[PDB]
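Novice: Okay, handing you the structure first.
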Amino acid sequence: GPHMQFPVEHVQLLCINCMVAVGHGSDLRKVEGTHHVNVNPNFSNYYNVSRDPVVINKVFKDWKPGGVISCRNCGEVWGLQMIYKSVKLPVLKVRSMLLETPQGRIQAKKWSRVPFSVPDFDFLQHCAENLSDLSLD
Ligand SMILES: [Zn+2]
């Protein structure tokens with residue numbers, strides 16, 4: 001029915017091209033609402049960084065560029081890898097990614113249409129998971 005509803009837990013990160021699931025739509029996040037980046041350690045296996053170092057128009061401050069990302073399952077260049085506070089966050093598109101839902105797959109060209117939710121990168125956690133200066137127990 002109406003009320004286009006699609007939970008992240010229901011939305012999986014796949015390759016519109018491949019479509020084998022390169023991640024989860026509930027494992028990705030946003031960065032200062034500038035560019036969506038799906039965080040995942042096993043993602044490095046789902047993509048290969050180009051040879052060249054930085055290949056972008058200009059460089060950013062809030063974060064630095066990385067390497068051109070390309071779905072290893074297929075190759076469809078997602079974009080480039082971005083680092084922030086020492087966090088490898090791949091910057092993919094919305095047209096290169098597929099949102100597998102129990103209501104039907106969805107492929108947008110703008111995250112502005114993304115059905116699932118995309119929370120910003122919780123640095124507090126990543127910091128609490130990278131520092132652990134708080135506690136372990
Ligand atoms: Zn691919």
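One-based numbering along the chain as shown.
Looking at the header, which is where the method is noted, we find solution NMR.
Backbone N, Cα and C define each Cβ position, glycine as well.
Pulled the feature table from Swiss-Prot, pasting it below:
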- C15, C18, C71, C74: Zn(2+) binding site (BINDING)
- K93 to E (Swiss-Prot position 634): Abolishes RNA binding (MUTAGEN)
- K110 to E (Swiss-Prot position 651): Abolishes RNA binding (MUTAGEN)
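How buried are these features, and what lies next to them?
Specialist: DSSP assigns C74 (Zn(2+) binding site) to coil in the three-state reduction, placing it in neither a helix nor a strand. Neighbour density for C74 (Zn(2+) binding site): within 10 A of its CB lie 16 other CB atoms from the protein chains shown.
DSSP gives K93 (mutagenesis position) a coil state; it is part of no helix or strand.
When Cβ atoms from all protein chains are considered, those within 10 Å of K110 (mutagenesis position) total 9, not counting its own.
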Novice: May I ask for the distance between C18 (Zn(2+) binding site) and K110 (mutagenesis position), taken between their Cα atoms and rounded to an integer number of Å?
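Specialist: That separation, Cα to Cα, works out to 19 Å.
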Novice: What are the other residues, in sequence order, whose C-beta lies within 8 angstroms of the center of the C-beta atoms of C15, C18, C71, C74 at the Zn(2+) site?
Specialist: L14, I16, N17, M19, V20, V22, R72, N73, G75, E76, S96
